[PDB]
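Enquirer: Pasting a structure below so you can have a look.
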Amino acid sequence: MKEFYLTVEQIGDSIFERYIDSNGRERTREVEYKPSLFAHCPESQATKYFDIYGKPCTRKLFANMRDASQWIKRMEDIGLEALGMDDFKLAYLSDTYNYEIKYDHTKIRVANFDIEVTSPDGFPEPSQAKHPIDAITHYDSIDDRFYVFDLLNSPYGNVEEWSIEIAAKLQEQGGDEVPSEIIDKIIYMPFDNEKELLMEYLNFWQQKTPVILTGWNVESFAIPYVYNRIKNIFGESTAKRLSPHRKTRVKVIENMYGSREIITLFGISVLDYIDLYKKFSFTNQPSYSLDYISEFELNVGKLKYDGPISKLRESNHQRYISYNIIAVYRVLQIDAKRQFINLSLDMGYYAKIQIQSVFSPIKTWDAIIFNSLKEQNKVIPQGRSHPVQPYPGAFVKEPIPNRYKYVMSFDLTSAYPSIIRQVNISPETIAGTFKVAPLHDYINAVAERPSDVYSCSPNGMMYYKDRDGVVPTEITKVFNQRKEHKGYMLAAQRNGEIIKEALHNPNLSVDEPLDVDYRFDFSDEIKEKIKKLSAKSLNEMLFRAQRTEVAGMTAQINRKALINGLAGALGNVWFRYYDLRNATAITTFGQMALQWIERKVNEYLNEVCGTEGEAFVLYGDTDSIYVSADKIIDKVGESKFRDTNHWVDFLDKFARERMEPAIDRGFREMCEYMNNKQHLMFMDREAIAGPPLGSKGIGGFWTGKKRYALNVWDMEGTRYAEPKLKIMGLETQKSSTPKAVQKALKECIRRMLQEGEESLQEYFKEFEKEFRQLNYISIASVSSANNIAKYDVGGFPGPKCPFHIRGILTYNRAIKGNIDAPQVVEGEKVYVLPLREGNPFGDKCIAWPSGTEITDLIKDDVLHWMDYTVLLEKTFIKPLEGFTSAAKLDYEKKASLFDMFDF
DNA sequence: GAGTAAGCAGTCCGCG
DNA sequence: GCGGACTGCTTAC
Ligand SMILES: O=c1ccn([C@H]2C[C@H](O)[C@@H](COP(=O)(O)CP(=O)(O)OP(=O)(O)O)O2)c(=O)[nH]1
Ligand SMILES: [Ca+2]
Ligand SMILES: [Ca+2]
Ligand SMILES: [Ca+2]
Ligand SMILES: [Ca+2]
């Protein structure tokens, strides 16, 4: 097989690489790597190395990596550019794997682990590690085994062995309900003292050395706790055995809020799953506890136990160990669904970076572009310092706040990357400039055509048509990968809907789910069988379909993120190819595009409807337009339609057969106008929205920019079995809005959009009537707790103190001297509740860590003093007021002359 | 060390 | 009691 790297590190003048050899065996090697860098030379000098602008360079081959670094300094002291890859492990990887990396995941050791630590004195800080590590579950992807390290004897209690028989029993049977599919995979190792447990853990670590190290919060908790604990017991160099190359760094992160210390284990690629989740999932959760995310991603119940975690090992060791094991499994289950480890690996090897560098689009693209240019013997520029400057982004049309009955939306395929490719925007494709007209002049086709010769953006930039830039070339490769996966996700999504329609009439027989590939639209024959299947079979199929759609989602959305990342990175000063002319070329072309096509669409629709100057485009943002289809519908008359699906079919056909061509024609003209390399402005229909036919539903509404609601029947070709709400920006979409209020507001919106004013009024009355009976957590607000110290004036609120911070300060005072009350962590999320005046907390609000029940010592008082009135007004009524007034609708029956009668 | 646009809640402060 | 300037947080794209 072809060889591929596992990890690479630079240590002095040495490259340390773990790799898989041709026999598929894991190896390590120290390499005295001899780097190269480049200096411009005169034209007189024969060379095969040119920089990106075509200037000749001379190769400087250094005897070691320090030599190359010193040379960079000397070049700075002279005032001349030092060209080439300055991150030597990237050059090494590039030189060592000069071919497309084909990797095999079954040879890559992936470790998932979680430790337990009993603490009678509050949170066990990793930097101190003054408490015994009393459990470790470590899952090894190559043995496919959960290795369990269990401390029986500890200063905090001596316990009996954990029972695999009891762990496997149902909870309702006194057992721990450890999932059956992993019972046979547990290897249990009890220990009578800490020292032998850790020694045995290290010895096992050397034998099964992680390549990818993951789990939940491993980077901030488990890894540094294990390191510092081993350090304190055995010494630093023993703790250093956690590194395959016996090198570590007690690191520091430089950002915006705080000052922490994590451990860099050299020769290991750490991907804390919480970080993967935050980057790749595109959710913002009110909490990031594993219980919460597990419930969210998998619909498994919260791991139940009695009393604090600081007493769990002693009161119920049986459950303590089982839960340690289950928590490890849960991350594996989330990854089986989301597939972020697979994605990370795909991207890492594609770019030829250290795998942990997937968190940095900038690093990722620097490597991709470097490897691309090197193939053509081109020499990359030296990174330069730049001052941070703001620059303009997208256009957003101010919408008229209102209800909007029928709406058809259209949006450009991969807009920013497509602009890059259309205009040929790259550092080396710059041809010059032209004198700009005001933007509106391009929008309205009155401005002098920018160029006969070059490809242009209305920002003033000109690019070569006759040659490809490394940016367009490489962004196109990743775009095409993205396209393929979106194709799979949408097919699976459509297949899902075929299955949901078939569940309306489930057959009564014993059958099996069909062996199909959900990535491709079901054949007619498959559709026929589906119509005969049992409910059991169908639901299993729906599950499989939905798991396929999730996988395509992960793979498509994050390749999209990567390419969109390339466009944004051009405006980041740390990017080697930083250039505000290129960044601005994209955004400004985007602004023109959106407003250009708004004009063309109003023109076209006025023409086909035989009217003039009517406004069909009601709203737009970045690359999207929203079209009022009321007149399209009135033109034919609502009477002519059989059911809802009939008119959805009409507008679908209208968009595809009439509008899109007119849109295409409009953009091809703009392409010619800007003399672009390639026409790539593809604006496909997104949503088809309206009320159910015959209903009092209002279809949709806008309250302002980025704030709207649509009852959608078809989305990018997916015809839903049931209408689905498309809500953007409104409180139901915000993680700060309480759970039960999101739910309540959404149901209000659903009623407005599908049923009408009377239905809405009915529901509102009920909610206000019953809401006081909701669980306090479900009605608590959520906020990130940033810069807490800044507003802490002797335990009390300082000036300009934010509401949620004041609650944190209220919490701190009420738990002062409470030994095991959970401390709020700076930068993390809290629940927040308003308090009635005269409460025994002495302030107007309280806040405690999200995802957790509030400590029982102050829960009582919180429940008693919660201010339901304020909580409803603030989170529910006031947003609902915004929705309804914009929609010209009432949530409560207004007073009227009819009040004089008895109905 | 991907980007900008833009909405809403809240504090401070003015207002016979 | 509510506006406007201000920060903080959060979303749409
Ligand atoms: O996180 C983001 C989101 C958007 N955009 C910019 C760049 C985006 O190109 C642009 C439009 O945003 P969408 O309509 O959501 C996306 P796109 O067109 O990428 O992908 P489709 O083919 O529609 O799934 O906004 C960003 O720069 N960053
Ligand atoms: Ca735990
Ligand atoms: Ca788009
Ligand atoms: Ca059937
Ligand atoms: Ca869009």
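Note that Cβ sites are derived from N, Cα and C of the backbone, with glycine treated the same way.
Residues or ranges marked as Mg(2+) 3 binding site in Swiss-Prot: A:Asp411, A:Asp623. The Mg(2+) 4 binding site annotation in Swiss-Prot covers A:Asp411, A:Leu412, A:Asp623. One entry in Swiss-Prot concerns the mutagenesis experiment A:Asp621 to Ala. Its note says: Drastic decrease in the efficiency of incorporation of dGMP. According to Swiss-Prot, the mutagenesis experiment A:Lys706 to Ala carries the following note: Almost complete loss of polymerase activity. Swiss-Prot documents A:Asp714 to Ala as a published mutagenesis change and attaches the note Complete loss of viral replication.
Mind mapping these onto the model and telling me what they sit next to?
Expert: Following the DSSP three-state reduction, the secondary structure of A:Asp623 (Mg(2+) 3 binding site) is coil. Within the same chain, residues at least six positions away from A:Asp623 (Mg(2+) 3 binding site) with a Cβ under 8 Å of its Cβ are A:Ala394, A:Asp411, A:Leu412, A:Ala415, A:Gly590, A:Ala593, A:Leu594, A:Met683.
Neighbour list (A:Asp621 (mutagenesis position), Cβ cut-off 8 Å, at least 6 residues apart, same chain): A:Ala394, A:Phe395, A:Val396, A:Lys397, A:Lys705, A:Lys706.
DSSP assigns A:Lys706 (mutagenesis position) to coil, not to a helix or a strand.
Other Cβ atoms within 10 Å of the Cβ of A:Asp714 (mutagenesis position) number 22 in total over all chains.
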Enquirer: Do you know which of the recorded positions A:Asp411, A:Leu412, A:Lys706 has the most other C-beta atoms within 10 angstroms of its C-beta?
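Expert: Ranked by Cβ atoms within 10 Å, first place goes to A:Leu412.
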Enquirer: When the Cβ positions of the recorded positions A:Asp411, A:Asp621, A:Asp623, A:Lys706, A:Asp714 are compared with the atoms of ligand 1, which fall under 6 Å?
Expert: A:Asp411, A:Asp623
Enquirer: For the Mg(2+) 4 site given as A:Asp411, A:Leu412, A:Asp623, which other residues of the same chain have their Cβ within 8 Å of the site's Cβ centre?
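Expert: Sorted by sequence, the hits are A:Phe410, A:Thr413, A:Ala415, A:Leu594, A:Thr622, A:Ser624, A:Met683.
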Enquirer: Go through the recorded positions A:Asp411, A:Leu412, A:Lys706 and pull out the ones with a Cβ less than 6 angstroms from some atom of ligand 5.
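Expert: Correct list: A:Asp411.
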